[PDB]
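Here the structure is laid out as structure tokens; the discussion comes afterwards.
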Amino acid sequence: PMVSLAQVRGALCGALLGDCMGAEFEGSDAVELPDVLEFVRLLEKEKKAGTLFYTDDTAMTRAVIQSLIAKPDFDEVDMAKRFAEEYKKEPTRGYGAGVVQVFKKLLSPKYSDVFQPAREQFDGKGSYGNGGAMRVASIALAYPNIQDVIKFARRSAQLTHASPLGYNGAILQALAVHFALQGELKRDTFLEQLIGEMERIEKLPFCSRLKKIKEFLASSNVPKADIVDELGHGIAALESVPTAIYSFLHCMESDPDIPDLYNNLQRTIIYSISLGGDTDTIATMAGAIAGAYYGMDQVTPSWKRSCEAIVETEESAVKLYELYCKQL
Ligand SMILES: CO[C@H]1O[C@H](COP(=O)(O)OP(=O)(O)OC[C@H]2O[C@@H](n3cnc4c(N)ncnc43)[C@H](O)[C@@H]2O)[C@@H](O)[C@H]1O
Ligand SMILES: [Mg+2]
Ligand SMILES: [Mg+2]
């Protein structure tokens with residue numbers, strides 16, 4: 001049962017890789033698997049280290065981590081402060097057009113309720129973007145109890161994403177990492193775990209997305225086009241978090257298009273990015289799930305050395321592991 005440092009480090013490094021590599025194709029509407037496979041080859045031969053920069057996905061991931069270390073019992077005010085101060089420090093990391101206002105509002109003295117800026121988004125409807133899920137992995141790595149994972153995924157997500165679609169997307173991504181983490185579950189048990197939890201929480205949309213995943217996994221050679229059409233590859237959590245989960249699950253086996261000299265974590269990241277659209281966020285999420293599942297053994301030296309801040313990430317993984325051991 002017990003989660004290893006290799007799993008915590010794997011998840012965080014998987015998350016970093018997915019963001020840094022996915023970022024190179026973000027928003028390019030026609031992205032082809034051939035471009036990704038050529039990208040990876042170039043990457044492996046780069047002489048200089050640290051050439052791939054992380055984006056807001058990692059900036060927000062680090063703020064989550066720093067809040068949990070400072071306030072292990074979960075302090076949404078501390079976390080809110082860290083999101084806003086990181087934005088203020090490095091505003092060009094690639095934040096969504098909507099979420100900038102929450103950070104600007106949190107930095108002002110006008111709000112005492114840290115959830116209120118998020119409540120105000122889109123004419124009071126709140127954001128359904130995937131920004132809550134892109135950064136949420138560390139909750140499942142820090143809190144062994146699945147209920148803490150659910151409630152803290154929601155509250156952390158709700159700092160910016162007040163639509164149920166946003167925060168239920170965050171809960172689902174946290175759950176996927178949570179269940180990926182405990183053992184090496186089989187595809188069917190993992191999905192059964194996920195379908196069961198989301199039924200309770202719903203996020204209805206996400207539940208039926210999980211059903212579509214079951215169907216797809218029961219087929220072979222499903223074209224990208226069917227996955228993009230049915231699961232999505234968009235900015236919305238509904239159109240990215242299930243897609244991240246599918247990429248992970250699919251790449252548990254050989255994909256005929258990806259050379260099988262790439263390991264599962266590499267395949268997952270490669271496959272994820274090939275879906276196009278919001279490539280940095282879908283890959284960071286799929287990479288977190290795969291990293292938690294397969295661990296650091298599949299985070300290869302040549303891949304990880306190419307990301308900005310890999311060392312700080314590895315360090316932060318050690319501190320997350322120590323805080324996971326404190327909760328046991
Ligand atoms: C560079 O890629 C970055 O954006 C990705 C997402 O990040 P985010 O979710 O943190 O940001 P935001 O909360 O701003 O929602 C993002 C955008 O979704 C749209 N939108 C959402 N709900 C909406 C709603 N109810 N009505 C109308 N429009 C809505 C808006 O166009 C909004 O501007 C991530 O991959 C990140 O790095
Ligand atoms: Mg990004
Ligand atoms: Mg993005």
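All positions are counted from 1 along the displayed chain.
Per deposition record, X-ray crystallography, 2.5 Å.
In case you wondered, yes, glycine gets a Cβ from its N, Cα and C as well.
Its Cβ placed at the centre, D56 (mutagenesis position) has 25 other Cβ atoms within 10 Å. The DSSP secondary structure for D56 (mutagenesis position) is helix. What Swiss-Prot lists as Mg(2+) 1 binding site is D19, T55, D56, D57, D280.
In the structure as shown, the Cβ atom of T281 (Mg(2+) 2 binding site) sits within 10 Å of 34 other Cβ atoms. DSSP classifies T281 (Mg(2+) 2 binding site) as helix under the three-state reduction. Look at Swiss-Prot and you will find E26, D278, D280, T281 tagged as Mg(2+) 2 binding site, backed by experimental evidence.
Per Swiss-Prot, substrate binding site is recorded for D56, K125, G126, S127, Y128, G129, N130, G131, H161, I235, and the stated evidence type is experimental evidence.
The note that Swiss-Prot attaches to the published mutagenesis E26 to Q (Swiss-Prot position 33) is: Complete loss of activity. Listed in sequence order, the residues of the same chain lying 6 or more apart from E26 (mutagenesis position) and placing their CB within less than 8 Å of its CB are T55, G94, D278, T279, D280.
Quoting Swiss-Prot on the mutagenesis of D56 to N (Swiss-Prot position 63): Complete loss of activity.
For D57 (mutagenesis position), the same-chain residues lying six or more positions away in sequence with a CB closer than 8 A to its CB are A15, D19, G94, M134, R135, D280, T281, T284. Here the residue is the original one, while Swiss-Prot reports the published mutagenesis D57 to N (Swiss-Prot position 64) with the comment Complete loss of activity.
Within the same chain, the residues at least 6 positions away from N130 (substrate binding site) whose Cβ sits under 8 Å from its Cβ are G166, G169, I235, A236, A237, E239, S240, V241, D278, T281, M285, listed in sequence order. Missing residues between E202 and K203: 18. Distance between their CA atoms: 5 Å. A Cα-Cα distance of 15 Å separates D56 (mutagenesis position) from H161 (substrate binding site).
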